[PDB]
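Undergrad: Have a look at this one before I ask anything.
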Amino acid sequence: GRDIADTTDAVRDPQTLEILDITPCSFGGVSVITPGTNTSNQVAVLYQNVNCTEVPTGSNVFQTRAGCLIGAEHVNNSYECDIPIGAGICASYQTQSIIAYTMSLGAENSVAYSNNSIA
Amino acid sequence: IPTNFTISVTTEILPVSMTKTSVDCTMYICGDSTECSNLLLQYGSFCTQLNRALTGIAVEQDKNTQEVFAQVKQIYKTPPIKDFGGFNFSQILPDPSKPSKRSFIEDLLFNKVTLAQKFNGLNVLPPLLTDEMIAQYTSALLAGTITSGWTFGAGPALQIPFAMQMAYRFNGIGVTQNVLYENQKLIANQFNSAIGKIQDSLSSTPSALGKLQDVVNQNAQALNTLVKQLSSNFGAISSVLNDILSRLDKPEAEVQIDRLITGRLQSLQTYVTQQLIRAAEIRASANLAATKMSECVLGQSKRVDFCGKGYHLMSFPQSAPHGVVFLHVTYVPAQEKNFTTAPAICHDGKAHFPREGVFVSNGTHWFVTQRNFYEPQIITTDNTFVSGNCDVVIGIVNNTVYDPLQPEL
Amino acid sequence: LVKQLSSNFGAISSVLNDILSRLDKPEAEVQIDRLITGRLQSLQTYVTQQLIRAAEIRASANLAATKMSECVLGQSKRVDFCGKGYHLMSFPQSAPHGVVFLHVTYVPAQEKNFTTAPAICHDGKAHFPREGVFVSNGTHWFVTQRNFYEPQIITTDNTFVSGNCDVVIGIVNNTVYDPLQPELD
Amino acid sequence: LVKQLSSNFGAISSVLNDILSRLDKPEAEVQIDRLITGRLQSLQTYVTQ
Ligand SMILES: *[C@@H]1O[C@H](CO)[C@@H](O)[C@H](O)[C@H]1NC(C)=O
Ligand SMILES: *[C@@H]1O[C@H](CO)[C@@H](O)[C@H](O)[C@H]1NC(C)=O
Ligand SMILES: *[C@@H]1O[C@H](CO)[C@@H](O)[C@H](O)[C@H]1NC(C)=O
Ligand SMILES: *[C@@H]1O[C@H](CO)[C@@H](O)[C@H](O)[C@H]1NC(C)=O
Ligand SMILES: *[C@@H]1O[C@H](CO)[C@@H](O)[C@H](O)[C@H]1NC(C)=O
Ligand SMILES: *[C@@H]1O[C@H](CO)[C@@H](O)[C@H](O)[C@H]1NC(C)=O
Ligand SMILES: *[C@@H]1O[C@H](CO)[C@@H](O)[C@H](O)[C@H]1NC(C)=O
Ligand SMILES: *[C@@H]1O[C@H](CO)[C@@H](O)[C@H](O)[C@H]1NC(C)=O
Ligand SMILES: *[C@@H]1O[C@H](CO)[C@@H](O)[C@H](O)[C@H]1NC(C)=O
Ligand SMILES: *[C@@H]1O[C@H](CO)[C@@H](O)[C@H](O)[C@H]1NC(C)=O
Ligand SMILES: *[C@@H]1O[C@H](CO)[C@@H](O)[C@H](O)[C@H]1NC(C)=O
Ligand SMILES: *[C@@H]1O[C@H](CO)[C@@H](O)[C@H](O)[C@H]1NC(C)=O
Ligand SMILES: *[C@@H]1O[C@H](CO)[C@@H](O)[C@H](O)[C@H]1NC(C)=O
Ligand SMILES: *[C@@H]1O[C@H](CO)[C@@H](O)[C@H](O)[C@H]1NC(C)=O
């Protein structure tokens, strides 16, 4: 066979004459999420664009849109972006570990709008 | 001098960001071939140079988005009672019934722009801010400008009635407050219609968002081109690295592999070089968009044709896939009338000049008018001033200046 | 750029003197050509990057020059062009490879809510404020400037009249104190 | 860009016809490929600038 560009993507077996599809093994970029080494030696590792079922720990494992994040503790809180990860997710170091969270866009406010009032 | 006016809304489209691509240089060139990888190392840090160049711009793409948006320290909400003096913003305000919390118009923008995925060492990184987050910033800016005018762009957000806010914006273009208040229904109606017309403009005028679609198309073409180059076979016996390795001996393969490496190095270097140049173009666009955000959303600019054609009153931002859309609200004068004029009037031997206005003639009588709207008034000492005699002004005409106080004696 | 000199671009060694010392003409020529191609490409890459980076700096310099002209040599009305707040002035300071601007801006504080209206009705006429806004502290109406509360008495010298009061949405009844009355009496 | 054409980028001659005339097929191919690389480099340089 052949893909839109190149590579067979499929072959016919010479003895059974069956067709097998060939999918390249999973891969992706690996990045280290760290505070300064003059602050802490604990880091978290992100495997980019992979599933949580891949990369042969538990508890400190969170799946995000950007890939599989291992070593950071996910919380339901929000803060200013510190170490940006992607898709609204970022991490920060607090004291005694690395925390993963959805970033805040700022404090909320509501203007006391009225047809007859000004400030 | 115009006796009427039209409030119109124009749409401006500006790109803000690119696709945050990344490349595994070794995987692109060598893949899983150990022999090819060892040869690649002979080219030094080339592989790292490309990684850093692409990373640089990948980061820049979030910087660009953050500069255009995130111009607010607080996220402002829209009041539960939308009494804005008759001005209907329902098409630009977020629609709560949808999970994306987008405005009606924003959905049109996202639906019109169109965004095989084989991984050969090439990949794509997500934006730091999500579409929902951008919508929240857009909504904050919009809620702010509707309820607090430009005050939120300076310090604290200070509440003001929308009708009075417009009065300031009209005054800001040289048109007195009388014009708004006495025509508020007309103005609100023209505005509401002008906004509704946006839907037709975006629905038709096919595609419309050419600028944003072109950015997407260019990035997609660049990646597709880069992939296709793998098949070129740059002087080597075979485009397939495994085919060379399985057919030739070691030193025999090395001389063929070097050719594939050389060509692939050129292909990657070319791709990155172009991305750096395109990134600069987008950065400039983002800087312009950010400039406009600050000058046309957080205030009213006096820069001609910088914020739509006509006299600028206000604008509203809307999000878009890889950019920002500005809706510019401008004042354009209409229904011109021919009047006879003069630079000054000769009274009791003294030359009278108009104060914040111009002298016009009805044919039999002279009046003071404002510019950009006729609204005439009788000539008195309150709307004129005196400087010297009447023998120095060229084109000066005769007339009486009336009742400073004489009726009250 | 320097580290790339040590790279052996398909040659037997990355040291030119070594190639020249150990090989004769017909063999050295080949090894040398390999290093030339590699080094030339590395240098071309360097220059290309410098040109692109230079463009970024040029744009920054153009912005800096623009800002100095508009922020230091005058007062700008461009929002957030001179930092947050209303621009008063800017003081430049030198720096190693750039310029630093200290932007002085006016930022309003400690706001209070007042009752307002677009106009006042007096003797059937619609009175509009001149260079100010009508406010009320709950019992009395005043006219003040927009950017700093200063409640002045509403008089004929602070207002102007258009037409009647049947066309204004939020007009309120009040008295405009014509300053001539006490001068006439 | 034009002057770059009159250059032997490690080649025996800047002229393709001379290469084809003087060398046989398997030898000319190498010299031609060499000029192609050099001349493409010149076009890439021109366009980049
Ligand atoms: C090989 O030939 C045998 C018959 O001798 C047949 O049954 C079998 O399916 C063929 N293919 C394979 C994979 O054995
Ligand atoms: C490391 O952190 C300490 C905190 O007290 C600080 O004094 C020191 O200068 C820092 N060193 C470096 C290299 O940052
Ligand atoms: C991971 O694999 C499981 C298989 O059941 C699938 O349901 C899940 O959606 C996958 N997650 C991602 C991020 O691909
Ligand atoms: C905190 O996040 C976890 C994620 O699994 C969730 O199960 C839990 O309910 C959240 N707690 C609160 C208070 O939202
Ligand atoms: C003034 O605004 C504050 C903040 O919204 C509000 O709490 C207060 O009740 C308002 N006072 C009046 C008189 O509107
Ligand atoms: C201005 O034009 C509109 C139609 O566009 C009309 O309805 C309105 O009455 C006109 N106003 C004046 C003062 O003529
Ligand atoms: C705004 O326009 C929409 C159009 O569908 C209409 O349904 C809505 O009632 C209008 N709102 C106001 C306040 O006029
Ligand atoms: C003003 O005079 C010019 C003379 O050419 C004429 O064309 C124009 O229509 C007139 N405009 C009005 C409003 O009468
Ligand atoms: C304005 O012009 C008309 C003729 O077009 C004239 O009848 C009228 O009296 C003039 N206005 C005044 C105040 O005289
Ligand atoms: C305008 O031009 C005409 C040309 O004949 C001249 O007679 C008239 O005096 C001029 N008026 C003014 C104010 O210059
Ligand atoms: C204007 O008034 C003066 C008063 O002395 C008179 O002499 C002059 O002729 C008048 N001009 C015209 C055009 O009537
Ligand atoms: C403010 O309100 C008080 C009554 O609470 C009133 O007597 C006073 O005149 C008003 N205006 C000023 C400037 O105090
Ligand atoms: C303000 O809104 C109320 C209803 O909430 C309405 O009765 C009142 O007339 C409005 N006043 C003005 C000036 O719009
Ligand atoms: C007071 O204001 C109301 C507003 O509806 C108006 O109807 C009424 O005539 C005004 N009172 C006087 C004496 O004008």
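Just so it is clear, chain B uses Swiss-Prot numbers, and the residues here are 714-828, 852-1145, in order.
Each Cβ is built from the backbone N, Cα and C atoms, and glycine gets one as well.
Not my notes, these are from Swiss-Prot:
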VARIANT   B:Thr716 to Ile  In strain: Alpha/B.1.1.7
VARIANT   B:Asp796 to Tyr  In strain: 19B/501Y, Omicron/BA.1, Omicron/BA.2, Omicron/BA.2.12.1, Omicron/BA.2.75, Omicron/BA.4, Omicron/BA.5, Omicron/BQ.1.1, Omicron/XBB.1.5, Omicron/EG.5.1
VARIANT   B:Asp796 to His  In strain: B.1.1.318
VARIANT   B:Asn856 to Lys  In strain: Omicron/BA.1
VARIANT   B:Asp950 to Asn  In strain: Delta/B.1.617.2, Mu/B.1.621
VARIANT   B:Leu981 to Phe  In strain: Omicron/BA.1
VARIANT   B:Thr1027 to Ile  In strain: Gamma/P.1
Undergrad: In terms of DSSP three-state secondary structure, what is the assignment for B:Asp796 (variant position)?
TA: coil
Undergrad: Please list, in sequence order, the residues in the chain of B:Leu981 (variant position) that are at least six apart in sequence and whose C-beta is under 8 Å away from its C-beta.
TA: B:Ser746, B:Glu748, B:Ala989, B:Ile993
Undergrad: Cβ under 8 Å from chain A: which of the variant positions B:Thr716, B:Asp796, B:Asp950, B:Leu981, B:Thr1027 qualify?
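TA: Sorted by position along the sequence, the hits are B:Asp796.
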Undergrad: Counting across all protein chains present, how many other Cβ atoms fall within 10 Å of the Cβ of B:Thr716 (variant position)?
TA: 13
Undergrad: Between B:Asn856 (variant position) and B:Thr1027 (variant position), how far is it from one CA atom to the other, in Å?
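TA: Each residue's Cα considered, B:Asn856 (variant position) and B:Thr1027 (variant position) end up 39 Å apart.
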Undergrad: Pull out the variant positions from the set B:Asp796, B:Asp950, B:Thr1027 whose C-alpha sits within 10 Å of the C-alpha of B:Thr716 (variant position).
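TA: Within 10 Å of B:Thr716 (variant position): none of them.
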